[PDB]
Amino acid sequence: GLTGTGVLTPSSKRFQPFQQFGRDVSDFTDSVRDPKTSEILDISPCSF
Amino acid sequence: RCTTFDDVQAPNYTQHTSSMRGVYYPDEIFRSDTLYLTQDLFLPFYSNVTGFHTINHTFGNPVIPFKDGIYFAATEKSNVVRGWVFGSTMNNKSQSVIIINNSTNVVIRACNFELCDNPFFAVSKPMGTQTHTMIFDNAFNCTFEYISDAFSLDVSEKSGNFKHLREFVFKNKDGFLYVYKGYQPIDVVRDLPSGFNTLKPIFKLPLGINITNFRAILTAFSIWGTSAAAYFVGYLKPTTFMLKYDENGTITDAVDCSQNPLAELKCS
Amino acid sequence: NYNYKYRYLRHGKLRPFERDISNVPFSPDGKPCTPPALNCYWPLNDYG
């Protein structure tokens, strides 16, 4: 359900089996466990 | 059959300390590196703990009410007290929900149920064949039925360390049924160690009945049997909490507001 | 359509997403009755 705009790159983290989203300071999801088994970050700020 | 036995007496209502036990994963969502706030029906810290100190002298399963958020704990020895049937009038004339096992797999039904004054698990002492687990007697004007996975799950009569620890939270949300679990191997005599552990979302069942009152289910050792132990009960109360999440992505420090003016300024 | 019913009697108001079938011999302060003994009815009602 998550469209968006930015840059993706894999994680460096300690993720959990139920889990999907990270919402860094607020409501951001920060990261996706891809729906076909990957677990990457999010950097929606490309450069601007 | 209300296969109801002779050794049930009224208790002394023994109460203890609720220091920091009962924290769960509030969402499906990671956080890190903050104090995050939200409010929930939680167990208040440090407060009373209803200790039910069932021994061979006393079996303990009265009428057990829900009353707006609950907490279950049992320092188990091979998982004696399994079974949760939640409902309103605890009879045929309650469509309730039976939440039991075939010792591997969770079998749940919600329907009119022949809710006897004592149905149980007629479990033996050295082996453990549930002789009289007939609880699926009657089912008409039904609603629901659910079967989970077969998993490793022991029953039998033991003692020793308080190695198993069933820490359960059964939480309602508009009919939805939230099941938390977190394992914590412990050994005190039977005095309560303090501590804190993440409880973790096993299940939902979306059931939606008049979820008022209930009992527990035990394993009656076909002379019944409980041993030198207890089980701990709490309620939930709707207050606002501040959590300290690490960089390792873990519940590390849960702190209420309304417990303590100190805790209020902490969350302030 | 005499086949199908609803209920229109209860102690108090509802809560979201809840189902009770129990055709209580309903009465304002308990009274498990044999309706229609007086002040003892049932909540169910047909459709017409």
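All chain C residue numbers match Swiss-Prot; in order, they span 435-482.
Method reported for this entry: electron microscopy, 5.4 Å.
Every residue, even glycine, has its Cβ placed from backbone N, Cα and C.
While the structure shown retains the original residue, Swiss-Prot records the mutagenesis experiment C:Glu452 to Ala with this note: 90% loss of human ACE2 binding in vitro. Taking the Cβ of C:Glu452 (mutagenesis position) as centre and 10 Å as the limit, one finds 13 other Cβ atoms among all the protein chains shown. C:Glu452 (mutagenesis position) carries neither a helix nor a strand DSSP state and counts as coil.
Quoting Swiss-Prot on the mutagenesis of C:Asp454 to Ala: Complete loss of human ACE2 binding in vitro.
In the three-state DSSP assignment, the secondary structure recorded for C:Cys467 (mutagenesis position) is coil. Neighbour list (C:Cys467 (mutagenesis position), Cβ cut-off 8 Å, at least 6 residues apart, same chain): C:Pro459, C:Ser461, C:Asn473, C:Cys474. Under mutagenesis, Swiss-Prot gives C:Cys467 to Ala with this note: Complete loss of human ACE2 binding in vitro.
In Swiss-Prot, the entry for mutagenesis C:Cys474 to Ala states: Complete loss of human ACE2 binding in vitro. The structure shown retains the original residue.
Around C:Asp480 (mutagenesis position), the same-chain residues six or more apart in sequence whose CB sits under 8 Å from its CB are C:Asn435, C:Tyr436, C:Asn437, C:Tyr438, C:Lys439, listed in sequence order. Among the mutagenesis results in Swiss-Prot, C:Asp480 to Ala has the note: No effect on human ACE2 binding in vitro. The residue drawn here is the original one.
A 10 Å cutoff on Cβ-Cβ distances gives C:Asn437 (variant position) a total of 6 other Cβ atoms nearby, all chains included. One entry in Swiss-Prot concerns the natural variant C:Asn437 to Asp. Its note says: In strain: Isolate Shanghai LY.
Record note (Swiss-Prot) on the natural variant C:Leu472 to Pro: In strain: Isolate GD03. Cβ environment of C:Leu472 (variant position): no same-chain residue six or more positions apart lies under 8 Å away.
When Cβ atoms from all protein chains are considered, those within 10 Å of C:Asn479 (variant position) total 12, not counting its own. Per Swiss-Prot, natural variant C:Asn479 to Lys is noted as: In strain: Isolate SZ3; 20fold decrease of affinity with human ACE2; no effect on affinity with palm civet ACE2.
What Swiss-Prot notes for the natural variant C:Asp480 to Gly is this: In strain: Isolate GD03.
Following the DSSP three-state reduction, the secondary structure of C:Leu472 (variant position) is coil.
Each of the recorded positions C:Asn437, C:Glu452, C:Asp454, C:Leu472, C:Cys474, C:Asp480 was checked for a CB under 8 angstroms from a CB of chain B; the ones meeting this are C:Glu452, C:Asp454.
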